[PDB]
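Single-structure report; data block below.
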Amino acid sequence: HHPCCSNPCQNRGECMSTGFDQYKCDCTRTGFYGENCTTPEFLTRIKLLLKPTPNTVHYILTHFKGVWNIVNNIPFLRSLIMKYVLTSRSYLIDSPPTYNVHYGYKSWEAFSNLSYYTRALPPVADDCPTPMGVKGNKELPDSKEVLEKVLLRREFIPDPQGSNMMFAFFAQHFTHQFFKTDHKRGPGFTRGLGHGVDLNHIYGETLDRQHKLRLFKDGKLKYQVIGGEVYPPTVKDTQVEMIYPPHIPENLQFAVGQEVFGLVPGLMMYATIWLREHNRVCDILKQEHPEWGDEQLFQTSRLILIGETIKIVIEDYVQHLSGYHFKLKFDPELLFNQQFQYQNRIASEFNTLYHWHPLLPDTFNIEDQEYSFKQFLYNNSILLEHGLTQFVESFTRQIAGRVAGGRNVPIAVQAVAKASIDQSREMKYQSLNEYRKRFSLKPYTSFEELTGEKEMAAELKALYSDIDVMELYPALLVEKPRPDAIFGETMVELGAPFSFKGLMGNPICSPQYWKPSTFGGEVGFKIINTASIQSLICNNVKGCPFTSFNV
Amino acid sequence: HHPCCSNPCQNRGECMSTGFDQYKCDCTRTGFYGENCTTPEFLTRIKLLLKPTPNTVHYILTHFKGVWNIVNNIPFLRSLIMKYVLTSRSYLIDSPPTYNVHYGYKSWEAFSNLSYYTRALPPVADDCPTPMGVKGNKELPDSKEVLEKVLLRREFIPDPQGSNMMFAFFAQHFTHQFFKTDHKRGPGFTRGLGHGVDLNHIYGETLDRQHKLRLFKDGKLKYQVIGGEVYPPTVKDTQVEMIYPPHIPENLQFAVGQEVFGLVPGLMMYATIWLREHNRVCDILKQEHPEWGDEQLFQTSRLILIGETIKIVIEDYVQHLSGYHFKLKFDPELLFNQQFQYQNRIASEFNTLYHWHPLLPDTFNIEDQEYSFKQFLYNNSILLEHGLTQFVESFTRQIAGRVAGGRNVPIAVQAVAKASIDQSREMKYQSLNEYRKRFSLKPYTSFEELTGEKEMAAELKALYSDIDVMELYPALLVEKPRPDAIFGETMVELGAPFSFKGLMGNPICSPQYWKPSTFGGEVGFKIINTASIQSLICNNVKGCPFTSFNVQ
Ligand code: COH
Ligand code: COH
Ligand SMILES: *[C@@H]1O[C@H](CO)[C@@H](O[C@@H]2O[C@H](CO)[C@@H](O[C@H]3O[C@H](CO)[C@@H](O)[C@H](O)[C@@H]3O)[C@H](O)[C@H]2NC(C)=O)[C@H](O)[C@H]1NC(C)=O
Ligand SMILES: *[C@@H]1O[C@@H](CO)[C@@H](O[C@@H]2O[C@H](CO)[C@@H](O)[C@H](O)[C@H]2NC(C)=O)[C@H](O)[C@H]1NC(C)=O
Ligand SMILES: *[C@@H]1O[C@H](CO)[C@@H](O[C@@H]2O[C@H](CO)[C@@H](O)[C@H](O)[C@H]2NC(C)=O)[C@H](O)[C@H]1NC(C)=O
Ligand SMILES: *[C@@H]1O[C@H](CO)[C@@H](O[C@@H]2O[C@H](CO)[C@@H](O)[C@H](O)[C@H]2NC(C)=O)[C@H](O)[C@H]1NC(C)=O
Ligand SMILES: CCCCC/C=C\C/C=C\C/C=C\C/C=C\CCCC(=O)O
Ligand SMILES: CCCCC/C=C\C/C=C\C/C=C\C/C=C\CCCC(=O)O
Ligand SMILES: CCCCCCCCO[C@@H]1O[C@H](CO)[C@@H](O)[C@H](O)[C@H]1O
Ligand SMILES: CCCCCCCCO[C@@H]1O[C@H](CO)[C@@H](O)[C@H](O)[C@H]1O
Ligand SMILES: *[C@@H]1O[C@H](CO)[C@@H](O)[C@H](O)[C@H]1NC(C)=O
Ligand SMILES: *[C@@H]1O[C@H](CO)[C@@H](O)[C@H](O)[C@H]1NC(C)=O
């Protein structure tokens, strides 16, 4: 079998076979040397002794509110701190991208083929004696057993950080522009060839699909008006393929950028909000530029909406998730003096970690109604009956479920949760602790240390036997959360690098794009730099209801 | 008409319409302010006072040969100079890329659509009152008149720098991996979706083509043996589509990565050399890794060959071309402490400036024979008859034409030269002087200053009237060359930025790829760092004939 099965190279060393049963480690630029890149250089010794742990930093960022208030109101310090956040996080990501499901060594095929998700760690070789390499049993524990013992919800565990349904559907809507798995090809393949925040979930992945969705007047998107209210246009009207059960009434077959968005009325809420926003921006730009044509109005609006999305994601969405007293900032200018690659490739593991199915409530509570999953799935009727105002008001009030801490996956989505385990096994994922080491974390030494608890830990110990073969996805959902937090350490420490890299790595953040002229002048530039989730809803929802990502 | 037609914004300022009759210039990070970004900031004033002109820097690099001999032997100093050559040139390129033929403003379509060539300068708007904007006549001069008066070869003018036929065909072979115009769509569109040095002209653009060219044993490419010599396989054997006229027999239909390489035996020469190199590297890698399979051997060989190619392009090809006494260096590590984007998008203007048709000779001289264009085109029998050794020996000593200086396009490719002018106009290119300002060069004030001469200058003046409506491509071919040199100023100052961006921007040059293990260990890595045109030929051509890019 492959000599690198045991994962012998440490500290980001590269393993290469040199014979049938011999390997070598390439310690180039790791700060380490020796056979396995474990002997630190003198400079690395001092860097290690002085580096605070992720949990220490977390404690500082979530405490001393009085100091942060001062720091937040001095732009020089705010910028300084945000600059460090962006750079230190992004440095953990290979960019240009490296491995994928089929390639555990660098290759031109792996670099150039955009159909693959990329990989932060190379897959376990096909001939390895063990699923995780050399450690553990000949098979991983049964998929269903792990799910039932440790993942499935008994009683609803609300998020202590206060995340609501506005946050939960935003997460789903937003991420489904870059997590679009090509199930025809396999779990390691993507249909999102733009690999980032391109807004294909609004505009369509292809030019053919985009042009069917456009009005070709004033830069706007097609729409229908039901009950005086503006909604996405119809499948029949546009000839835009969508996924719908055969029984859905013609006029509730809404056509939007992303094919799967008719599945959940919560996604159509955001789909409707964003379509209105685009046409609102068209109106603004037509005012500033009576001379512009349909095409330029459309493209400029799209760039503006990308900017708005990135702004909201950092300053409202990640801000909420973090729990920090420090106010995160969206400012491309922070990187203009830094080394940074304005490109992104979506990683399979980033897809895997974002399976936040525990966020889902037991029922979806609109106005006086409480809908079960069966009633809510594929029911755009609910959206038309209640309206966007009521949707926002209700979902702002409804608490979401806790992700870490264990046992909070709703049984309605049990098949999806199991699929996450099975597919990551098909894609030969390395172990939790291998991923922790990859992102500068200390490997867990026991199951009890993972869960901060005894019962689930005991169950897991019987199932996996060795902590060093525990699986990434299940561990993320059972991990001891931070104090009164939605996530545990591994979720934050892996997720933040991928996230900031996808956000800042956008062409619009690059110096030749980050100018008012790109967005139609100061007016369009202002729309981006003052965007918020509140103003998104205020501008596009009748009655301007209060909203936020917390209850 | 569009308010920005007159290109009012200077120094990289971006023009935006603010009404039917009005514009605004965005001067962000240009170092200038004011209505048209022409009022310099204080720091900018100092920088402009102490900045040498491209001409004086060229002088320094082409003189003081003894000084440069010392400099070339001081690793620290060589690194410092080479580092500045890379950075100062690269900042002239937009990366991520901006405009294209359909988009004079920034847009997601322009950014994300790999089928377009990008544009260093936005096209002239569709409703502008003149082709160049506001200046000059309603119509440009007849391109046939321009071609005939100042472009067409009278007597052959040899290159003073001594470029040979090895250099001319290497240029053609190398660049045709990334200049692959999509004629079914138009001249602003490409088929090279990799936009750089991916070696698709060897391995194929798509995975289907690659798999048909591969042997699936030992990482190797399919081949055939003719008279004990290794050549590419046939169309019949691979089912690989190639462009060949009907009269070409089955056995002479060689199949290579790039569809058009059957056109020219000089191209098929390099195709055969590089196929041999691939299979040679596979042999070496199998010796180091008897445990590896076919797929890893193929892929790792591809990565090494990409390395070899960049190494050769910088240290042999650009070196010869530059005329410098300073030794250029391929070293990715020079950029590791620098702000640099490891990505590339091929620019339409880079394609246009690379139409070096004056390089071509009147006849192709192999051993005893002198083949006309008609006898040479599509005639791979010439290659089998003489062999690679005689091809290398013959092309090494045959001189190429001078590109700049006028009247040196061979009449055989008359139609191709005219097409370069026509297509430029079709793609709504801005004027020569606009492109010069775009690259920090002084605009020419007269046709005489452009040509350094009187006869062609006056003909051009009668055709164009105004120096500010002179077109880019004709100007490059008529421009006053540097002393005893192949190119004029505009060719080098536009060409170099596009070039180093394409070479260093390649993912293998990035810190995570530039490691011995990417290339299968220290042996594989050393193949890259010791690669040269001579060694490529020595290892792959029987007898190891001597070669270089100059006649000597
Ligand atoms: C954080 C947002 C979020 C939530 C709340 C969520 C909870 C829900 C939910 C309840 C309303 C429904 C009806 C769905 C339905 C689906 N989810 Co999500 N999943 C979410 C983010 C994801 C991710 C991540 C994937 C995997 C990527 C993929 O398959 O495209 C996913 C995939 C899907 C798929 C494709 C099948 C597969 O193989 O994964 C279906 C169907 N969906 N999930
Ligand atoms: C620098 C290398 C080089 C040389 C020596 C060269 C000299 C020669 C030559 C002598 C052997 C032959 C037979 C050809 C034949 C052709 N050249 Co070149 N051209 C070259 C680089 C180009 C470029 C640049 C173009 C523009 C279009 C493209 O490459 O897609 C070109 C285009 C072509 C085309 C049609 C494509 C188009 O213009 O759209 C033909 C036919 N060829 N040319
Ligand atoms: C990058 O831009 C290319 C040029 O715009 C584009 O190719 C174009 O695609 C359009 C729309 O798909 C094609 O137009 C089609 O229109 C109707 C659809 O009903 C059909 O009847 C026609 O057969 C036709 O295919 C054009 O053919 C084509 N335009 C060209 C070649 O100039 C690419 O699609 C873009 N690339 C991506 C990835 O989006
Ligand atoms: C910056 O813009 C240019 C536009 O090219 C210039 O406008 C020109 O000024 C001429 C007089 O110097 C006028 O005849 C005419 O209005 C205009 N020319 C053309 C061809 O449109 C502005 O003067 C200049 N502004 C500044 C402040 O320098
Ligand atoms: C580098 O790593 C290898 C493998 O991880 C180490 O070799 C193993 O060490 C353990 C000691 O706990 C033994 O049980 C194994 O049998 C050893 N051999 C193999 C082939 O796995 C090696 O010691 C490390 N080298 C250094 C210098 O630290
Ligand atoms: C990217 O990779 C995929 C998978 O390797 C390629 O799809 C394969 O293409 C071959 C030959 O074209 C088919 O025989 C296989 O069935 C495909 N594999 C699948 C569908 O999983 C794909 O062609 C590559 N993309 C590009 C642009 O080269
Ligand atoms: C591909 C484009 C990327 C878009 C970004 C998508 C999602 C961002 C949100 C969550 C990512 C997952 C975990 C990060 C959790 C908290 C962030 C705060 C940590 C920090 O700030 O230190
Ligand atoms: C994808 C791009 C690949 C690179 C293109 C390959 C070769 C470029 C060769 C010539 C380009 C035009 C003019 C001359 C360029 C450099 C000469 C020395 C100038 C310098 O060094 O200061
Ligand atoms: C409500 C749906 C959840 C079904 C899970 C039951 C199957 C897994 O068995 C679990 O064993 C655990 C031992 O620690 C018990 O604490 C759980 O109650 C039990 O569910
Ligand atoms: C041999 C010296 C070249 C003279 C320069 C050409 C001047 C115009 O010669 C033109 O070029 C072509 C050449 O066959 C012909 O097709 C045109 O009919 C002819 O007008
Ligand atoms: C559809 O949703 C509506 C709410 O308007 C509800 O009355 C109905 O029962 C739902 N239908 C199904 C099949 O769930
Ligand atoms: C092709 O070249 C061969 C030499 O190998 C020569 O004999 C023949 O005449 C040429 N064919 C044509 C059509 O010019």
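Residue positions begin at 1 at the first shown residue.
Note: Cβ is positioned from N, Cα and C throughout, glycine not excepted.
Record features, source Swiss-Prot:
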- B:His176: active site, proton acceptor (ACT_SITE)
- B:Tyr354: active site, for cyclooxygenase activity (ACT_SITE)
- B:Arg89, B:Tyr324: substrate binding site (BINDING)
- B:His357: heme b binding site (BINDING)
- B:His357 to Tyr (Swiss-Prot position 374): Impairs peroxidase and cyclooxygenase activities toward 2-arachidonoyl glycerol (MUTAGEN)
- B:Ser548 to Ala (Swiss-Prot position 565): Decreases acetylation by SPHK1 (MUTAGEN)
Exercise for review: List the residues of the same chain that sit at least 6 positions away from B:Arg89 (substrate binding site) in sequence and have their Cβ under 8 Å from its Cβ, in sequence order, or write 'none'.
Suggested key: B:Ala496, B:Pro497, B:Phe500, B:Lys501
**Study point:** Conformational class of B:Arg89 (substrate binding site) under the three-state DSSP mapping
**Key:** helix
Practice item. Measure from the CA atom of B:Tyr324 (substrate binding site) to the CA atom of B:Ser548 (mutagenesis position) and give the result in Å, rounded to a whole number. Key: 16
Point to revise | Whole-number Å value for how far the residue listed as 'active site, proton acceptor' lies from B:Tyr324 (substrate binding site) (Cα to Cα) | key: 26
Study note, to complete from the structure: Row the residue listed as 'active site, proton acceptor', column other C-beta within 10 angstroms, all chains, value 19
Check your understanding: Using DSSP and three states only, what is B:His357 (mutagenesis position)?
Key -> helix
Practice item. Any same-chain residues 6+ apart from B:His357 (mutagenesis position) with CB under 8 Å of its CB? Would you list them in sequence order, or say none? Key: B:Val409, B:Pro410, B:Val413, B:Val416, B:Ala417, B:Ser420
Point to revise | Cβ atoms near B:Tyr354 (active site, for cyclooxygenase activity) (within 10 Å, other residues, all chains) | key: 19
Study note, to complete from the structure: the residue listed as 'active site, for cyclooxygenase activity' sits from B:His176 (active site, proton acceptor) (Cα to Cα, rounded, in Å) at a distance of 10
Study note, to complete from the structure: Simplified DSSP label at the residue listed as 'active site, proton acceptor' comes out coil
Exercise for review: Tell me the Cβ neighbour count for B:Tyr324 (substrate binding site), meaning other Cβ atoms within 10 Å of its Cβ, over all protein chains shown.
Suggested key: 17
Check your understanding: Counting across all protein chains shown, how many other Cβ atoms sit within 10 Å of the Cβ of B:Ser548 (mutagenesis position)?
Key -> 17
